Every structure is written in C-alpha cells, then in structure tokens.
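Chemist: Please see the structure below; I have some questions.
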Amino acid sequence: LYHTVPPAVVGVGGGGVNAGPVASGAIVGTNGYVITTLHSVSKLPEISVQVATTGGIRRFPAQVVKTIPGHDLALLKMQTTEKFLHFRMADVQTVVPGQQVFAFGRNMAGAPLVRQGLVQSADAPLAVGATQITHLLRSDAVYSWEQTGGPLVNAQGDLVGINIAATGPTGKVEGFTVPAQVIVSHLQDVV
Ligand SMILES: [Cl-]
Ligand code: NI
C-alpha cells in the first residue's frame, strides 16, 4: 500500500522556482488531472504540481479546470505531454465509522507523508471561509496542514476522499475528508 499509492500523491503550490508544496493533491487521470483543495490554490497567481519520480521531483504547471466551491475542491490539469499513474475513479469506495483509512500527502520538500487512522464520523460539518461544507468524514489520519488536499484511501488503496486539515477551538489539528463520490458527481461534465 505504502509502495503503490504515493506515485499518485502530489504536492501543489505556486510557480516560483524556489517554492515548495503548500498543499497536497491526488492524480485522478492518466493525462494529468489532479484533485486538490480549492482554498489552497484559488489565490495562487500560478500553480505548479510537484510529482515524485525515480529521478527526483518533477514540476508541471497546472490550470484550474473546474472549481467545486461547495466542497472546497478544485480539478487541475497539468500542462504536459507525459502520462501518470493515477487513482482509478471507477475504484472509488465509501468508508464507514471504525474503518481503517490512510491519509497521504507530500511535505514542503517533496517527501511523502502517510498516516493511518480510523474513520470517526461519516457526517460532519466544516466551515471553510464563508462556505459551510456538510456531510464530511472525520478521521484522525489527518494530523498535518501539509496533508490538506491529499487523498484518503482504504486498505486496498482505493480513493475514498480528499483531506482537509482544520483547526479546533484549542488549536488541535482535526481531520476532515470530502467523500470521493463528490468528485464523481460534480465532474460529470469533464472526463
Ligand atoms: Cl459545488
Ligand atoms: Ni454538492
């Protein structure tokens, strides 16, 4: 699992040569489609996606294809002739409370991050700016702001959602997740 998921886990950030990921993202299409959190990219003048390879980190410019503001998601497209290993959208699954999940990300240096945890709720609200997002998952697999925008997966490596790190009233990092089904239904006008 920790061998076959990371290639589809990317870093997302601005276009500066000396800039690193400020969030994570999930490759969901062979021609370079990436799902990430909307608030992470919406104010970036230019978007660069950082991809792990056997030769080290490669960067690709990306454009926003579609915003999903009501769920704080963005669909990006990398501008490249290259093909990518990716999450299969047909393999997307739901999870239930108590089920073990794994939250993947990439840090500011391009290194992979993974944490496992349990689903703790399957219906939780979250406010992102002025948007009230509903029917999110909660899990303790999300421990770092750097995991935001990265994928939640089940033990089989199926994409189950996109993570959002939120702050509690006390500063404790709390883990939220947009269910992957939201991607499918809000993107039935692209690929
Ligand atoms: Cl929406
Ligand atoms: Ni919706």
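Sequence positions for chain A are given in Swiss-Prot numbering; the residues included correspond to 78-268, in order.
Technique stated in the header: X-ray crystallography, 2.3 Å.
Just so it is clear, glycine is given a Cβ too, placed from its N, Cα and C backbone atoms.
Swiss-Prot lists these features:
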BINDING   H148, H263  divalent metal cation binding site
MUTAGEN   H116 to A  Nearly complete loss of magnetic response when amb1002 to amb1007 are also deleted, makes small magnetite crystals at 30 degrees Celsius. At room temperature has less effect. Complete loss of magnetic response; when associated with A-149 and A-225
MUTAGEN   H148 to A  Loss of magnetic response, no crystal formation when amb1002 to amb1007 are also deleted. Slightly improved Ni(2+) binding; when associated with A-263
MUTAGEN   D149 to A  Nearly complete loss of magnetic response when amb1002 to amb1007 are also deleted, makes small magnetite crystals at 30 degrees Celsius. At room temperature almost no effect. Complete loss of magnetic response when amb1002 to amb1007 are also deleted; when associated with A-116 and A-225
MUTAGEN   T225 to A  Wild-type magnetic response when amb1002 to amb1007 are also deleted, makes normal magnetite crystals at 30 degrees Celsius and room temperature. Complete loss of magnetic response; when associated with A-116 and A-149
MUTAGEN   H263 to A  Loss of magnetic response, no crystal formation when amb1002 to amb1007 are also deleted. Slightly improved Ni(2+) binding; when associated with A-148
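How buried are the listed features, and what sits near them?
Modeler: Spatially close to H263 (mutagenesis position) yet at least six residues away along the chain are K143, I145, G147, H148, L150, judged by Cβ distances under 8 angstroms. Mapped onto three states, the DSSP output places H263 (mutagenesis position) in coil.
DSSP assigns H116 (mutagenesis position) to a helical segment in the three-state reduction.
Every protein chain shown contributes to the tally, and the Cβ of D149 (mutagenesis position) ends up with 25 other Cβ atoms within 10 Å.
Following the DSSP three-state reduction, the secondary structure of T225 (mutagenesis position) is coil. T225 (mutagenesis position) is surrounded by 26 other CB atoms, counting those within 10 A of its CB over all protein chains shown.
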Chemist: Say we define neighbours as other CB atoms within 10 Å of the CB. Which of the mutagenesis positions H116, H148 has the fewest?
Modeler: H116
